[PDB]
Amino acid sequence: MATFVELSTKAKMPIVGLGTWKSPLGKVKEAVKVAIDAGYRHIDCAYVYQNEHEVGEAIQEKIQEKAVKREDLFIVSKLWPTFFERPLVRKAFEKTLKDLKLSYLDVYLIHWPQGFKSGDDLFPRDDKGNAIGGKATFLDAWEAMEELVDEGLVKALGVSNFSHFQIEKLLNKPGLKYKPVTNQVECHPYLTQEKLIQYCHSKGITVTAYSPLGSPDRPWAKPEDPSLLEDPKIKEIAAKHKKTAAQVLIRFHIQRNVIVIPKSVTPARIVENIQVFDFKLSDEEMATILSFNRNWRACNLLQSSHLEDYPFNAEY
Ligand SMILES: NC(=O)c1ccc[n+]([C@@H]2O[C@H](COP(=O)([O-])OP(=O)(O)OC[C@H]3O[C@@H](n4cnc5c(N)ncnc54)[C@H](OP(=O)(O)O)[C@@H]3O)[C@@H](O)[C@H]2O)c1
Ligand SMILES: C/C(=C\c1ccc(C(=O)O)cc1Br)c1ccc2c(c1)C(C)(C)CCC2(C)C
(Lines of atoms letter the chains of each structure in order from A and count residues from 1; the text may use other names and numbers.)
(Lines give C-alpha, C1' and ligand atoms only; values in the text may rest on other atoms or scores of the structure.)
(Ligands and ions follow the chains in the order given, each with its own letter.)
Protein backbone atom coordinates (compact mmCIF):
# COMPACT_ATOMS: atom_id res chain seq x y z
CA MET A 1 0.00 0.00 0.00
CA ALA A 2 1.69 3.13 -1.35
CA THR A 3 1.96 6.71 -0.19
CA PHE A 4 1.00 9.45 -2.67
CA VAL A 5 2.08 12.68 -4.30
CA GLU A 6 -0.68 15.28 -4.46
CA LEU A 7 -1.28 16.94 -7.82
CA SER A 8 -2.26 20.56 -8.47
CA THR A 9 -5.78 19.20 -8.96
CA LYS A 10 -5.62 17.79 -5.40
CA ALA A 11 -5.91 14.28 -6.90
CA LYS A 12 -3.63 11.69 -5.29
CA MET A 13 -1.19 9.92 -7.61
CA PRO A 14 0.24 6.72 -6.11
CA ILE A 15 3.99 7.20 -5.78
CA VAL A 16 4.78 3.71 -7.12
CA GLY A 17 3.12 2.55 -10.35
CA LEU A 18 3.51 -0.41 -12.69
CA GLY A 19 5.22 0.14 -16.04
CA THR A 20 4.00 -1.78 -19.09
CA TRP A 21 6.40 -0.95 -21.96
CA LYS A 22 7.37 -4.20 -23.72
CA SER A 23 5.21 -6.28 -21.39
CA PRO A 24 4.30 -9.17 -23.73
CA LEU A 25 0.76 -10.32 -24.51
CA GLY A 26 0.20 -13.34 -22.32
CA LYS A 27 2.31 -11.90 -19.54
CA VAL A 28 0.98 -8.34 -19.10
CA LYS A 29 -2.49 -9.45 -17.92
CA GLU A 30 -0.91 -11.56 -15.18
CA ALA A 31 1.49 -8.71 -14.42
CA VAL A 32 -1.35 -6.26 -13.77
CA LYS A 33 -3.28 -8.81 -11.68
CA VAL A 34 -0.25 -9.59 -9.47
CA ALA A 35 0.45 -5.87 -9.04
CA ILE A 36 -3.09 -5.01 -7.88
CA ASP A 37 -2.94 -7.89 -5.41
CA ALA A 38 0.44 -6.63 -4.19
CA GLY A 39 -1.03 -3.17 -3.57
CA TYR A 40 -0.29 -1.31 -6.81
CA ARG A 41 -2.99 1.23 -7.61
CA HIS A 42 -1.15 3.09 -10.40
CA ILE A 43 -0.68 1.51 -13.85
CA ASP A 44 1.30 3.33 -16.55
CA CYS A 45 0.15 2.61 -20.11
CA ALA A 46 0.51 3.86 -23.69
CA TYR A 47 -1.06 3.51 -27.13
CA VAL A 48 2.35 2.77 -28.55
CA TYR A 49 2.91 -0.26 -26.30
CA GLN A 50 0.06 -1.96 -28.22
CA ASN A 51 -0.98 -3.94 -25.13
CA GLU A 52 -3.63 -1.72 -23.51
CA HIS A 53 -6.34 -4.19 -24.52
CA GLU A 54 -4.75 -6.86 -22.32
CA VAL A 55 -4.14 -4.38 -19.49
CA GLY A 56 -7.83 -3.47 -19.76
CA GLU A 57 -8.80 -7.12 -19.47
CA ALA A 58 -6.76 -7.45 -16.23
CA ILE A 59 -8.10 -4.26 -14.66
CA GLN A 60 -11.71 -5.20 -15.39
CA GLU A 61 -11.15 -8.69 -13.98
CA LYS A 62 -9.92 -7.30 -10.66
CA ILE A 63 -12.72 -4.76 -10.44
CA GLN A 64 -15.21 -7.57 -11.10
CA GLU A 65 -13.83 -9.76 -8.32
CA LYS A 66 -13.87 -6.82 -5.85
CA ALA A 67 -10.09 -6.71 -5.46
CA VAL A 68 -10.14 -2.96 -6.13
CA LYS A 69 -12.57 -0.12 -6.95
CA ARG A 70 -12.03 2.01 -10.06
CA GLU A 71 -11.77 5.20 -8.03
CA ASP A 72 -8.85 3.67 -6.12
CA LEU A 73 -7.00 2.95 -9.37
CA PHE A 74 -4.92 5.60 -11.09
CA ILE A 75 -4.67 4.87 -14.80
CA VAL A 76 -2.36 6.80 -17.11
CA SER A 77 -2.02 6.62 -20.88
CA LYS A 78 -0.18 8.64 -23.50
CA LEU A 79 -0.82 10.26 -26.89
CA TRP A 80 1.68 9.19 -29.58
CA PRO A 81 3.11 12.03 -31.76
CA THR A 82 1.62 10.72 -35.03
CA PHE A 83 -1.75 11.80 -33.63
CA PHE A 84 -1.19 15.53 -32.86
CA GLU A 85 -3.72 16.65 -35.49
CA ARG A 86 -7.00 17.47 -33.73
CA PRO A 87 -9.31 14.69 -35.08
CA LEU A 88 -6.60 12.06 -34.59
CA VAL A 89 -6.23 13.05 -30.93
CA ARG A 90 -9.86 12.06 -30.35
CA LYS A 91 -9.63 8.84 -32.40
CA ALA A 92 -6.36 7.78 -30.74
CA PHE A 93 -7.77 8.46 -27.26
CA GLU A 94 -10.94 6.52 -28.07
CA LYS A 95 -8.98 3.45 -29.05
CA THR A 96 -6.89 3.76 -25.87
CA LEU A 97 -9.99 4.03 -23.69
CA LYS A 98 -11.73 1.24 -25.64
CA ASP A 99 -8.76 -1.10 -25.22
CA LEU A 100 -8.49 -0.28 -21.49
CA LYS A 101 -12.24 -0.91 -21.03
CA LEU A 102 -12.48 2.28 -18.97
CA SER A 103 -14.91 5.19 -18.75
CA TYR A 104 -12.17 7.72 -17.96
CA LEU A 105 -8.39 8.01 -17.59
CA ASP A 106 -6.79 9.58 -14.55
CA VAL A 107 -4.02 11.25 -16.57
CA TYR A 108 -3.38 11.54 -20.32
CA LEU A 109 0.12 12.50 -21.41
CA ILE A 110 1.77 13.88 -24.48
CA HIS A 111 4.19 10.99 -25.05
CA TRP A 112 6.85 12.93 -26.94
CA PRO A 113 7.07 16.69 -27.69
CA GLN A 114 7.98 16.42 -31.40
CA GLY A 115 5.21 15.81 -33.91
CA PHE A 116 5.67 12.98 -36.40
CA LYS A 117 4.04 12.46 -39.79
CA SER A 118 0.33 12.13 -38.98
CA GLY A 119 -1.51 8.84 -39.23
CA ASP A 120 -1.29 5.20 -38.22
CA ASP A 121 2.29 4.55 -39.23
CA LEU A 122 3.56 4.94 -35.67
CA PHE A 123 7.25 5.11 -36.62
CA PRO A 124 7.45 7.04 -39.92
CA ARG A 125 11.11 7.26 -40.96
CA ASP A 126 13.42 7.66 -43.92
CA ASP A 127 15.72 4.97 -45.27
CA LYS A 128 18.50 5.81 -42.80
CA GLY A 129 15.86 5.54 -40.07
CA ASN A 130 15.51 9.21 -39.11
CA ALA A 131 11.99 10.25 -38.00
CA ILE A 132 9.67 11.93 -40.51
CA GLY A 133 8.11 15.04 -38.98
CA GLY A 134 4.52 16.24 -39.15
CA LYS A 135 3.23 19.83 -39.03
CA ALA A 136 0.91 19.47 -36.02
CA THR A 137 2.60 20.54 -32.77
CA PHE A 138 2.26 19.52 -29.13
CA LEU A 139 0.26 22.72 -28.66
CA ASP A 140 -2.23 21.57 -31.31
CA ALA A 141 -2.48 18.24 -29.52
CA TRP A 142 -2.94 19.89 -26.10
CA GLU A 143 -5.84 21.92 -27.44
CA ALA A 144 -7.64 18.72 -28.44
CA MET A 145 -6.71 16.94 -25.19
CA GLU A 146 -8.28 19.76 -23.16
CA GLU A 147 -11.65 18.77 -24.64
CA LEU A 148 -11.34 15.33 -23.06
CA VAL A 149 -11.00 16.97 -19.64
CA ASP A 150 -13.98 19.24 -20.38
CA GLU A 151 -16.01 16.10 -21.13
CA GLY A 152 -14.86 14.26 -18.03
CA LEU A 153 -13.07 11.58 -20.05
CA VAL A 154 -9.68 12.53 -18.54
CA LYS A 155 -9.15 13.87 -15.03
CA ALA A 156 -5.84 15.63 -15.71
CA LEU A 157 -3.36 16.17 -18.52
CA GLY A 158 0.39 15.74 -18.50
CA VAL A 159 3.57 15.70 -20.53
CA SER A 160 6.44 13.30 -21.09
CA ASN A 161 10.01 13.83 -22.32
CA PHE A 162 9.64 17.62 -22.17
CA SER A 163 12.53 19.91 -21.27
CA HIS A 164 11.75 22.99 -19.15
CA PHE A 165 11.75 25.14 -22.31
CA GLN A 166 8.92 23.13 -23.75
CA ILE A 167 7.01 23.23 -20.46
CA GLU A 168 7.45 27.01 -20.49
CA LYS A 169 6.06 27.09 -24.04
CA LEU A 170 3.07 25.18 -22.73
CA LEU A 171 2.62 27.14 -19.51
CA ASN A 172 3.04 30.48 -21.35
CA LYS A 173 0.55 29.64 -24.12
CA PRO A 174 -2.17 32.33 -24.11
CA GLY A 175 -5.63 30.92 -23.43
CA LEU A 176 -4.44 27.69 -21.79
CA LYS A 177 -7.29 25.77 -20.12
CA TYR A 178 -5.49 23.02 -18.19
CA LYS A 179 -1.95 22.79 -16.87
CA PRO A 180 0.21 19.64 -16.93
CA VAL A 181 0.13 17.84 -13.58
CA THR A 182 3.23 15.74 -14.24
CA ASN A 183 6.28 15.43 -16.49
CA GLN A 184 7.24 11.78 -17.04
CA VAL A 185 10.96 11.53 -17.85
CA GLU A 186 13.86 9.12 -17.47
CA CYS A 187 15.30 9.36 -13.97
CA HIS A 188 17.81 7.29 -11.97
CA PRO A 189 21.18 7.83 -10.21
CA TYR A 190 23.02 8.31 -13.54
CA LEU A 191 20.48 10.87 -14.72
CA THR A 192 19.34 12.58 -11.55
CA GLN A 193 17.42 15.40 -13.29
CA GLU A 194 18.10 17.87 -10.48
CA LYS A 195 17.43 21.06 -12.49
CA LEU A 196 14.38 19.64 -14.20
CA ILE A 197 12.78 18.38 -10.96
CA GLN A 198 13.46 21.73 -9.23
CA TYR A 199 11.79 23.49 -12.18
CA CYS A 200 8.71 21.26 -12.33
CA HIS A 201 8.13 21.39 -8.61
CA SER A 202 8.36 25.20 -8.64
CA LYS A 203 5.57 25.20 -11.25
CA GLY A 204 3.34 22.81 -9.36
CA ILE A 205 4.24 19.97 -11.71
CA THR A 206 5.15 16.53 -10.32
CA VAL A 207 7.75 14.32 -11.94
CA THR A 208 7.30 10.66 -12.84
CA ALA A 209 10.56 8.69 -13.11
CA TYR A 210 10.70 6.10 -15.88
CA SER A 211 13.40 3.47 -16.49
CA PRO A 212 14.34 3.62 -12.79
CA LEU A 213 16.39 0.43 -13.05
CA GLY A 214 18.21 1.55 -16.18
CA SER A 215 15.90 -0.48 -18.42
CA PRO A 216 18.30 -3.47 -18.36
CA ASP A 217 16.46 -5.40 -21.13
CA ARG A 218 16.59 -2.58 -23.69
CA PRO A 219 17.59 -4.05 -27.12
CA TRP A 220 20.12 -1.30 -27.87
CA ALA A 221 22.15 -2.01 -24.74
CA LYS A 222 25.93 -2.26 -25.09
CA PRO A 223 27.98 -4.04 -22.36
CA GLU A 224 29.98 -0.81 -22.08
CA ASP A 225 26.76 1.01 -21.08
CA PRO A 226 26.62 1.31 -17.30
CA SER A 227 24.36 -1.08 -15.39
CA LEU A 228 22.58 0.23 -12.29
CA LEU A 229 21.49 -3.14 -10.87
CA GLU A 230 25.06 -4.39 -11.01
CA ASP A 231 26.61 -1.15 -9.71
CA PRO A 232 28.77 -1.96 -6.65
CA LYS A 233 28.10 1.43 -5.04
CA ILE A 234 24.36 0.88 -5.40
CA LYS A 235 24.72 -2.69 -4.16
CA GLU A 236 26.60 -1.45 -1.06
CA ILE A 237 23.63 0.69 -0.03
CA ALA A 238 21.20 -2.15 -0.76
CA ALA A 239 23.29 -4.48 1.43
CA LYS A 240 23.31 -1.93 4.28
CA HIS A 241 19.52 -2.25 4.44
CA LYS A 242 19.40 -5.96 3.54
CA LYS A 243 17.37 -4.87 0.52
CA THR A 244 17.87 -5.39 -3.23
CA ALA A 245 19.48 -2.88 -5.57
CA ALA A 246 16.11 -2.53 -7.32
CA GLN A 247 14.45 -1.57 -4.03
CA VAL A 248 17.10 1.13 -3.41
CA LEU A 249 16.71 2.54 -6.95
CA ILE A 250 12.95 2.82 -6.46
CA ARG A 251 13.13 4.24 -2.91
CA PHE A 252 15.55 6.93 -4.14
CA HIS A 253 12.69 8.52 -6.11
CA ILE A 254 10.15 8.17 -3.27
CA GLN A 255 12.43 10.19 -0.99
CA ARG A 256 12.60 13.00 -3.53
CA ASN A 257 8.81 13.00 -3.71
CA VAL A 258 9.10 11.80 -7.32
CA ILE A 259 6.63 9.24 -8.74
CA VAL A 260 8.33 6.10 -10.10
CA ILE A 261 7.07 3.39 -12.47
CA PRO A 262 9.26 0.25 -12.58
CA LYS A 263 8.22 -2.27 -15.26
CA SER A 264 8.02 -6.00 -14.62
CA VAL A 265 6.09 -9.05 -15.77
CA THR A 266 7.77 -11.25 -13.15
CA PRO A 267 5.46 -11.80 -10.14
CA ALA A 268 8.37 -12.01 -7.66
CA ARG A 269 9.87 -8.75 -8.95
CA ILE A 270 6.50 -6.99 -9.10
CA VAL A 271 6.05 -7.71 -5.38
CA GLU A 272 9.70 -6.89 -4.60
CA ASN A 273 9.43 -3.51 -6.34
CA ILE A 274 6.65 -2.31 -3.97
CA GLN A 275 8.36 -3.53 -0.75
CA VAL A 276 9.89 -0.07 -0.44
CA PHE A 277 7.90 1.41 2.44
CA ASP A 278 9.67 -0.32 5.33
CA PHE A 279 13.10 1.24 5.05
CA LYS A 280 14.69 4.63 4.61
CA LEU A 281 17.79 5.85 2.79
CA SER A 282 19.90 8.02 5.10
CA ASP A 283 20.74 11.60 4.03
CA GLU A 284 24.30 10.59 3.36
CA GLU A 285 23.02 7.65 1.27
CA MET A 286 20.81 9.97 -0.79
CA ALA A 287 23.76 12.35 -1.19
CA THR A 288 25.97 9.47 -2.30
CA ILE A 289 23.37 8.26 -4.82
CA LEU A 290 22.83 11.77 -6.23
CA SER A 291 26.58 12.02 -6.78
CA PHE A 292 26.35 9.24 -9.35
CA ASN A 293 24.77 11.63 -11.87
CA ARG A 294 26.41 11.06 -15.21
CA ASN A 295 23.75 12.70 -17.39
CA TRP A 296 23.41 9.28 -19.10
CA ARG A 297 20.20 8.30 -20.96
CA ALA A 298 19.11 4.70 -21.42
CA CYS A 299 16.27 6.00 -23.49
CA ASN A 300 17.00 8.07 -26.53
CA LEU A 301 16.72 5.61 -29.42
CA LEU A 302 15.06 8.50 -31.27
CA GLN A 303 16.94 9.64 -34.35
CA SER A 304 14.73 12.71 -34.22
CA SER A 305 17.27 15.38 -33.26
CA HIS A 306 16.83 17.01 -36.67
CA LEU A 307 13.22 17.95 -35.90
CA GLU A 308 11.97 21.02 -34.03
CA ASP A 309 11.32 20.67 -30.27
CA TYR A 310 13.90 17.97 -29.57
CA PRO A 311 13.96 17.92 -25.77
CA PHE A 312 17.39 16.48 -24.99
CA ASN A 313 19.72 19.22 -26.31
CA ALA A 314 18.76 21.68 -23.59
CA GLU A 315 20.68 21.71 -20.33
CA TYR A 316 17.37 20.86 -18.63
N1 LIG B 1 7.10 8.13 -21.42
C2 LIG B 1 8.10 7.48 -22.03
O3 LIG B 1 8.68 7.88 -23.03
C4 LIG B 1 8.59 6.18 -21.46
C5 LIG B 1 9.76 5.62 -21.94
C6 LIG B 1 10.18 4.42 -21.38
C7 LIG B 1 9.43 3.83 -20.36
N8 LIG B 1 8.29 4.39 -19.91
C9 LIG B 1 7.48 3.77 -18.83
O10 LIG B 1 8.30 3.49 -17.68
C11 LIG B 1 8.25 2.09 -17.38
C12 LIG B 1 9.54 1.57 -16.73
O13 LIG B 1 10.73 1.79 -17.49
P14 LIG B 1 11.39 0.62 -18.41
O15 LIG B 1 10.35 -0.46 -18.62
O16 LIG B 1 11.95 1.29 -19.65
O17 LIG B 1 12.66 -0.01 -17.61
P18 LIG B 1 12.87 -0.33 -16.02
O19 LIG B 1 11.56 -0.29 -15.29
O20 LIG B 1 14.06 0.48 -15.55
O21 LIG B 1 13.38 -1.85 -16.11
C22 LIG B 1 12.54 -2.92 -16.56
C23 LIG B 1 13.43 -4.15 -16.68
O24 LIG B 1 13.99 -4.52 -15.41
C25 LIG B 1 13.57 -5.83 -15.03
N26 LIG B 1 13.25 -5.79 -13.58
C27 LIG B 1 12.15 -5.26 -13.02
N28 LIG B 1 12.23 -5.39 -11.68
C29 LIG B 1 13.39 -6.00 -11.40
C30 LIG B 1 14.01 -6.38 -10.22
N31 LIG B 1 13.41 -6.15 -9.02
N32 LIG B 1 15.21 -6.99 -10.28
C33 LIG B 1 15.81 -7.22 -11.45
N34 LIG B 1 15.25 -6.86 -12.61
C35 LIG B 1 14.04 -6.24 -12.60
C36 LIG B 1 12.39 -6.17 -15.92
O37 LIG B 1 12.35 -7.57 -16.19
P38 LIG B 1 10.98 -8.42 -16.31
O39 LIG B 1 10.00 -7.47 -16.93
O40 LIG B 1 11.38 -9.55 -17.24
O41 LIG B 1 10.65 -8.86 -14.90
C42 LIG B 1 12.70 -5.37 -17.18
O43 LIG B 1 13.61 -6.08 -18.03
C44 LIG B 1 7.88 1.45 -18.71
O45 LIG B 1 7.36 0.12 -18.60
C46 LIG B 1 6.86 2.45 -19.26
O47 LIG B 1 5.56 2.26 -18.65
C48 LIG B 1 7.87 5.55 -20.44
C1 LIG C 1 10.54 2.75 -29.98
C2 LIG C 1 10.10 4.17 -30.21
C3 LIG C 1 9.98 5.09 -29.16
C4 LIG C 1 9.38 4.86 -27.73
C5 LIG C 1 8.98 3.60 -27.34
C6 LIG C 1 8.45 3.35 -26.08
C7 LIG C 1 8.32 4.40 -25.20
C8 LIG C 1 7.77 4.22 -23.84
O9 LIG C 1 7.03 5.10 -23.35
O10 LIG C 1 8.05 3.21 -23.17
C11 LIG C 1 8.71 5.67 -25.57
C12 LIG C 1 9.24 5.92 -26.81
BR13 LIG C 1 9.71 7.79 -27.08
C14 LIG C 1 10.52 4.74 -31.59
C15 LIG C 1 10.27 6.09 -31.93
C16 LIG C 1 10.66 6.59 -33.18
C17 LIG C 1 11.32 5.76 -34.12
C18 LIG C 1 11.57 4.42 -33.77
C19 LIG C 1 11.16 3.92 -32.50
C20 LIG C 1 12.29 3.43 -34.72
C21 LIG C 1 13.59 3.00 -34.06
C22 LIG C 1 11.41 2.20 -34.94
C23 LIG C 1 12.61 4.02 -36.11
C24 LIG C 1 12.74 5.52 -36.17
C25 LIG C 1 11.75 6.32 -35.47
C26 LIG C 1 12.47 7.64 -35.28
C27 LIG C 1 10.52 6.58 -36.34
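Structure method, as recorded: X-ray crystallography, 1.5 Å.
Here the Cβ of each residue, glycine as well, is placed from N, Cα and C on the backbone.
Reduced to three states, the DSSP call for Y49 (active site, proton donor) is helix. Among the features that Swiss-Prot reports, active site, proton donor is placed at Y49.
Sequence annotations record features per position, and here Swiss-Prot assigns NADP(+) binding site to 20-22, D44, 160-161, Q184, 210-217, 261-273 based on experimental evidence. In this structure, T20 (NADP(+) binding site) belongs to neither helix nor strand by DSSP; it is coil. Sequence-distant neighbours of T20 (NADP(+) binding site) (same chain, 6+ residues apart, CB-CB distance under 8 A): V28, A31, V32, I43, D44, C45, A46, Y49, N51, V55, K263.
Taken from Swiss-Prot, the feature substrate binding site covers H111, and the record attributes it to experimental evidence. In the three-state DSSP scheme, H111 (substrate binding site) falls into the coil class. Residue density at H111 (substrate binding site): 21 other Cβ atoms are found within 10 A of its Cβ, drawing on all protein chains shown.
The Cβ of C299 (mutagenesis position) has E186, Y210, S211, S215, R218 as same-chain neighbours under 8 Å, each 6 or more residues away in sequence. Here Swiss-Prot notes a mutagenesis experiment, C299 to S, with the remark: Decreased affinity and reduced catalytic activity towards 4-hydroxynonenal.
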Residue among binding-site residues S215, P262, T266, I270 with least C-beta crowding, 10 angstrom cut-off: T266
Those recorded positions in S160, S211, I270, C299 whose CB falls under 6 A of ligand 1, listed in sequence order: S160, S211, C299
Mapped DSSP class for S160 (NADP(+) binding site), helix or strand or coil: strand
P262 (NADP(+) binding site) to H111 (substrate binding site) - Cα separation in whole Å: 17
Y49 (active site, proton donor), number of other Cβ atoms within 10 Å: 20
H111 (substrate binding site) versus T266 (NADP(+) binding site) - Cα distance in angstrom: 25
